[PDB]
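**Q** Below is one structure. I have some questions about it.
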Amino acid sequence: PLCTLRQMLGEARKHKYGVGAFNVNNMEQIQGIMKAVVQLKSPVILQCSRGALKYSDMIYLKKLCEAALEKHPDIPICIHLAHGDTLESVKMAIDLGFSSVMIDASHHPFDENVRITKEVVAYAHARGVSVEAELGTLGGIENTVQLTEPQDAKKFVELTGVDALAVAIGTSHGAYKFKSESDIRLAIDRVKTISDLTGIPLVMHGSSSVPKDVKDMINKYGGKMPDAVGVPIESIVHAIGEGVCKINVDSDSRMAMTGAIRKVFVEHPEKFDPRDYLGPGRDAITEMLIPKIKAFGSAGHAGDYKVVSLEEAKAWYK
Amino acid sequence: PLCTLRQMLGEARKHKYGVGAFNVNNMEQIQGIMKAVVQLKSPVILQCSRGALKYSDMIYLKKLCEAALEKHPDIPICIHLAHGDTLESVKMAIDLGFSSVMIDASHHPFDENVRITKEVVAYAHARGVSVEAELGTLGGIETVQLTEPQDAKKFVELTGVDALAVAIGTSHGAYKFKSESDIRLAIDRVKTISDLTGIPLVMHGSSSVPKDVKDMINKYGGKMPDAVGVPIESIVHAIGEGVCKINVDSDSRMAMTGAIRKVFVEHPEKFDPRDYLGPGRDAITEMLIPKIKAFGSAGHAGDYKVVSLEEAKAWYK
Ligand SMILES: O=C(COP(=O)(O)O)[C@@H](O)[C@H](O)[C@H](O)COP(=O)(O)O
Ligand SMILES: O=C(COP(=O)(O)O)[C@@H](O)[C@H](O)[C@H](O)COP(=O)(O)O
Ligand SMILES: [Zn+2]
Ligand SMILES: [Zn+2]
């Protein structure tokens, strides 16, 4: 059933596992993601960006998530606004039925980040909805990136009461996160300190790994992504063990679908039925995701708890 | 709103136009079709084959169609089972909430076709759901059984179906005739079947395989050099003689495929599915606009108040 981010990640903090949060834009993506979490009996977070909602005129995406919730009632499923920037985007998402939202005001100074985030927490928690916020900015270390200062994270959470905190540790969006695989620099040592000082679930953004087979397929069949590099899965597993409970992954699913289509285009150029290539694209998403979900550690946990509904969740904040 | 095939094609027969029936399989395909019919204020039929329902684990396509019905409350939209073979398949589309079903028993001798079809008509009509059947078999003229108009009249009298698919030389796929220079159809009989039966007629296998769409696929790595469709002028003529529903699937498949192949070649560094499926969706829309304009349904979406499935039950009691 629909599940809050607070309960879902609370459970991952407790057992020291992490839950992948996968952005969705259409039917095949959601199916690719659900087949993997179902096969592994794992909880899941489906997140929707403003770009996704625009792409699907909103109602179509809302309906697709309904289908998922209905087809697999036994899977704790969190529907999350991936990256809202105002209170307005939050009311909109909550109206569509989401159980969680992210409010990102990290590019503002501390007190303004606190203020904007506090407004959202009041509105969301009044309806039982979870809130994720961010302190610090994304970008690679190798000047202007602002990594999370643990002592300030402690203060931020105390002042806002967010349910989860996105941390800045050297990751960034996209398929080109580091200049090479031989020199990957992350600031994961502080995760444990942030987790202990805040006492709450942490979130990592820009965390696709850019798996070898997915990249090789794209470049083998006419794609041009020779220098792609993502976050090593070992690093993510280390951060998970230190308190990271939610890992945002999008690029990996993007590449897996693109590589799959590119291969069908080359091996069978006479085929023109979209199911002929979107099918293998959906499945390549499932196959790429299975070893990832196991490493995150959420496999087997879908049946660990009884899902609290949004209505009952209101009591946590009163 | 959700509309029955009986009413939608009834309005088309009366005003001498045809309504496109487009097969859907996922979100982008439904969006591209909807944008075209919404832009042209045209009624529309979205049809789902058994393959589509398997491709989409059924529930996802049901929900997407609901999204279309809710987003555009003013467009009469018929949700039809594209090609059921058994009463079992019809029952499953009805349980998903479809407003129309096709039961094709055309490969069976006349009597058995009639028997199988009647059983589906009894079940469907008790819910107000429309039924399309077929007399004659698909396939080109150059074993194919073209529709015998006098038999078509008896078949319709005996079954009570709301629409009849006719066999006049069309066939499914992108290689309908050996060359564009030798295209032979049996359109002469459409008018006769129309008058003899008194009901809306349906054309299957009627994608036109438009040149631009064909050129794009072959320009960017595709391999469909000999593809050929039904000329649009031939469909326009059949519509004026009684054809009210025209099934089109290959054209949208090709329009989406050519668009993705072009982005792949022009921006080989792009890997976000929205970057190519977006253009794939718009290609479908642009390819469909001139097609819907020629079918004649533009501007008719507001001609009638839509009778719901519940009220429709009265038509058959
Ligand atoms: O961190 C994320 C994924 O990063 P990634 O490149 O997969 O390592 C997500 O939360 C992003 O915010 C998301 O992928 C952005 O999607 P759009 O805004 O382009 O739709
Ligand atoms: O007549 C039709 C379209 O023909 P076409 O090749 O587009 O001229 C449809 O009714 C077909 O039945 C439909 O395209 C079949 O779809 P699937 O069974 O492959 O899903
Ligand atoms: Zn994000
Ligand atoms: Zn058909």
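Here chain A follows Swiss-Prot for its numbers: 2-143, 148-323, in order, are the residues you see.
Determination method: X-ray crystallography, 2.0 Å.
Cβ coordinates come from backbone N, Cα and C, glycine included.
Annotation source Swiss-Prot lists beta-D-fructose 1,6-bisphosphate binding site at A:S50, A:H178, A:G179, A:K182, A:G211, A:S213, A:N253, A:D255, A:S256, A:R259, A:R280, citing experimental evidence. Look at Swiss-Prot and you will find A:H84, A:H178, A:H210 tagged as Zn(2+) binding site, backed by experimental evidence. According to Swiss-Prot, the mutagenesis experiment A:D255 to A carries the following note: 9.4-fold reduction in substrate affinity and 50-fold reduction in catalytic affinity. Has some activity towards tagatose-1,6-bisphosphate. According to Swiss-Prot, the mutagenesis experiment A:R259 to A carries the annotation: 1.8-fold reduction in substrate affinity and 2.8-fold reduction in catalytic efficiency. 6-fold reduction in substrate affinity and 24-fold reduction in catalytic efficiency; when associated with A-278. Here Swiss-Prot describes A:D278 to A as a published mutagenesis experiment; the accompanying note says: 159-fold reduction in substrate affinity and 2770-fold reduction in catalytic efficiency. 6-fold reduction in substrate affinity and 24-fold reduction in catalytic efficiency; when associated with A-259.
Buried or exposed, and what's around them? Tell me for each listed feature.
**A** Every protein chain considered, the tally of other Cβ atoms within 10 Å of the Cβ of A:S50 (beta-D-fructose 1,6-bisphosphate binding site) stands at 17.
Sequence-distant neighbours of A:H210 (Zn(2+) binding site) (same chain, 6+ residues apart, CB-CB distance under 8 A): A:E135, A:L139, A:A171, A:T176, A:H178, A:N253. DSSP gives A:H210 (Zn(2+) binding site) a coil state; it is part of no helix or strand.
Taken residue by residue with DSSP, A:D255 (mutagenesis position) is part of neither helix nor strand, so it is coil.
The number of other CB atoms found within 10 A of the CB of A:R259 (mutagenesis position), across every protein chain shown, is 24.
In the three-state DSSP classification, A:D278 (mutagenesis position) falls within coil.
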**Q** Could you tell me which of these mutagenesis positions, A:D255, A:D278, has the greatest number of Cβ atoms within 10 Å of its own Cβ?
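**A** Output for this query is A:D255.
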**Q** Can you list which of the recorded positions A:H210, A:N253, A:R259, A:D278 come closer than 8 Å to chain B, going by CB to CB distance?
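**A** Near chain B, the qualifying recorded positions are A:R259, A:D278.
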**Q** To see if you understand the setup: which same-chain residues, six or more apart in sequence, place their Cβ under 8 Å from that of A:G179 (beta-D-fructose 1,6-bisphosphate binding site)?
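**A** Result: A:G211, A:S256.
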**Q** Tell me the Cβ neighbour count for A:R280 (beta-D-fructose 1,6-bisphosphate binding site), meaning other Cβ atoms within 10 Å of its Cβ, over all protein chains shown.
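**A** There are 18 of them.
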**Q** Are there any residues at least 6 positions away along the chain from A:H84 (Zn(2+) binding site) with a Cβ closer than 8 Å to its Cβ? List them or say none.
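**A** Result: A:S50, A:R51, A:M103, A:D105.
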**Q** Starting from the Cβ centroid of A:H84, A:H178, A:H210, the recorded Zn(2+) site, name every other residue in that chain with its Cβ within 8 Å, sequence order please.
**A** A:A83, A:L139, A:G211, A:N253
